[PDB]
Amino acid sequence: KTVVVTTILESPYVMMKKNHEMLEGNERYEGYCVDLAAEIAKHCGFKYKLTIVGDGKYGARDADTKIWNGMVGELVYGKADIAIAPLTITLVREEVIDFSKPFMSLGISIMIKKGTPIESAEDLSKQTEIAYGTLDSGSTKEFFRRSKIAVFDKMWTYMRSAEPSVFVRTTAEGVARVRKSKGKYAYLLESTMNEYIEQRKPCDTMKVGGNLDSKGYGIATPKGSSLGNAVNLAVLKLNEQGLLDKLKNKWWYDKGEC
Ligand SMILES: C=C(C)[C@H]1CN[C@H](C(=O)O)[C@H]1CC(=O)O
């Protein structure tokens, strides 16, 4: 059967082509993960249909409801066959679905407006005049919650209680708030999105310091899937031959504006 790929709109992973209105099917999307899906399909020998995740979410389990949302939920409930998106490999997700080896390696990072006296996470926690927060939900937020490393455990302590919520709802909202915040707000996000935005006009932001942790993005399939082993060997083949790094330069640095 034809494989149903769940993915999500987020630059430069997946975006609607300009002429999307006059296009159909897989031809109406473009991006790192669209390019990646085509490669994975060619290597594993399958025809597929790219679909944008119903709820625009990635994957989390509602507390008492115990229902999984997002792309992971589409995999878990059988609404999708494979998830090709910037979906962070985490324990809670790997408990319910399968992840391939990373196709991309990243880590949480700090994004500041050009000119901020913050050069590190320590610099951040040790003060308070400079605001700093994460996405309202996602893997970065859970990193600070499930945390007990001196600075990170202390950083979380500070965030939850912050006055204006310091938490944002989207990536574009954290960037918009760092730029409209005129120096006061620092956004904590994944290095990948950070590297991408550091290459967009007005070229007024920048990644600072090293990453807080070492993670990866993986292609997910429902636990015990026939496709699992194939996609996993596909990712390793793509990495080894260097195509993964070419695809990143393409979507991140070839068209760099700064
Ligand atoms: C863009 C979003 C909401 C995603 C992308 N990977 C992370 C994930 O899969 O949880 C989330 C970002 C973050 O939490 O910093």
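We count from 1, first residue shown onward.
So how was this one determined? The header says X-ray crystallography, 1.9 Å.
Heads up, the Cβ atoms here are built off N, Cα and C, so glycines get one too.
DSSP classifies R93 (L-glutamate binding site) as helix under the three-state reduction. As annotated by Swiss-Prot, L-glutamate binding site applies to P86, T88, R93, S139, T140, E190.
Quoted from Swiss-Prot for the published mutagenesis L91 to Y (Swiss-Prot position 504): Promotes dimerization. Strongly reduced desensitization. Every protein chain considered, the tally of other Cβ atoms within 10 Å of the Cβ of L91 (mutagenesis position) stands at 8.
In this structure, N239 (mutagenesis position) is part of a helix by DSSP. Under mutagenesis, Swiss-Prot gives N239 to D (Swiss-Prot position 775) with this note: Increases rate of desensitization.
For the recorded L-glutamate site, residues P86, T88, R93, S139, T140, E190 set the reference point as the centre of their Cβ atoms, and the other residues of that chain within 8 Å of it by Cβ are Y58, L87, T90, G138, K215, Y217. For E190 (L-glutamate binding site), the number of other Cβ atoms no farther than 10 Å from its own Cβ, over all displayed protein chains, is 23. In sequence order, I108, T134, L188, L189, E190 are the residues of the chain that are 6 or more apart from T140 (L-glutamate binding site) and have a CB within less than 8 Å of its CB. Checked against ligand 1, the recorded positions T88, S139, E190, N239 give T88, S139, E190 as the ones with a Cβ under 6 Å from it, listed in sequence order.
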